Amino acid sequence: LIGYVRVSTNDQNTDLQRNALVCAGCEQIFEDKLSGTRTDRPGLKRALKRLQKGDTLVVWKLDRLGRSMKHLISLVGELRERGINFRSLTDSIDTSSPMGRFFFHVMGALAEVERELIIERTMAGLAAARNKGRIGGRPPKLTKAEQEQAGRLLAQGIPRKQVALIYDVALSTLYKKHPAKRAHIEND
DNA sequence: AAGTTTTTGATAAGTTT
DNA sequence: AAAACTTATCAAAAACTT
C-alpha cells in the first residue's frame, strides 16, 4: 500500500518510473537521487523506517535501482522478514502472496547458483594466471637477504627490544623462531 | 569487481625468581 | 603470585582477475 520511484540520472527515464504508479493506487511517494555515491542509499533512505511493517511494500523497477552486486540479494531477503513481498508491473515478477513468494523465494535463496559457480569461473582466470606467472598476493617487503641476517644477532650479544628498530617490522611478526621469555598464549 | 595466496602487522590472550 | 613478555587469531594490504 506504499509507493516508491527510482531515478537514473536524466529526467528522461524518470517519468517512466514516476507516474508509472500514478494509478498504482498507492498511498505514499518516495522520490530520491543517485547523483552522489550509491554506496549509501543516496536518496530516500528512511522509506524502510516509516513503512507498514505489516502490509506489503511498493516499488517497481528492479532494473534501474540501487539493487546492485552480490548484496542486491543478500539483504533484499528482508521482505520475507517482515510483512511484504513485491508485485510491480514493469516486471510482473511473480510475487505478492505465496503465489510468487514461495515461487521466487527459491529464486533469491537459490539465486546462489546464478553466480555460485562464478566462484569457479573467477577462479579460472586466477588458478590459471597462477601457474608460474605471478601468484597474486601481498608483496614481501622483507627480503630473504635481510631475514637470515638476524640468524646470529641475538646469539652473540643483541637483546630483543633492540634488534628491531632500523628494520621496523611489526608488533607480532619479529619472533618466528624458538622460545624467548616465559609464559604463553597469543593475541594480535 | 567478488578473489585468492603469500607475507604481512597494531590490538587483545597469558606466566612466575 | 600482579602484568613484564611471545604468542598464535584478525583486518587491511598490494599483488591481481574473474
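Since chain A takes its numbers from Swiss-Prot, the residues it shows come out as 2-189.
We read in the header that X-ray crystallography, 5.0 Å was used to get this structure.
Backbone N, Cα and C atoms are what each Cβ position is placed from, and that goes for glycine too.
As written in Swiss-Prot, here are the features:
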MUTAGEN   A:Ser9 to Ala, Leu or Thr  Recombination deficient
ACT_SITE  A:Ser9  active site, O-(5'-phospho-DNA)-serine intermediate
Cβ atoms near A:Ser9 (mutagenesis position) (within 10 Å, other residues, all chains): 16
For A:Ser9 (mutagenesis position), the three-state class that DSSP assigns: coil
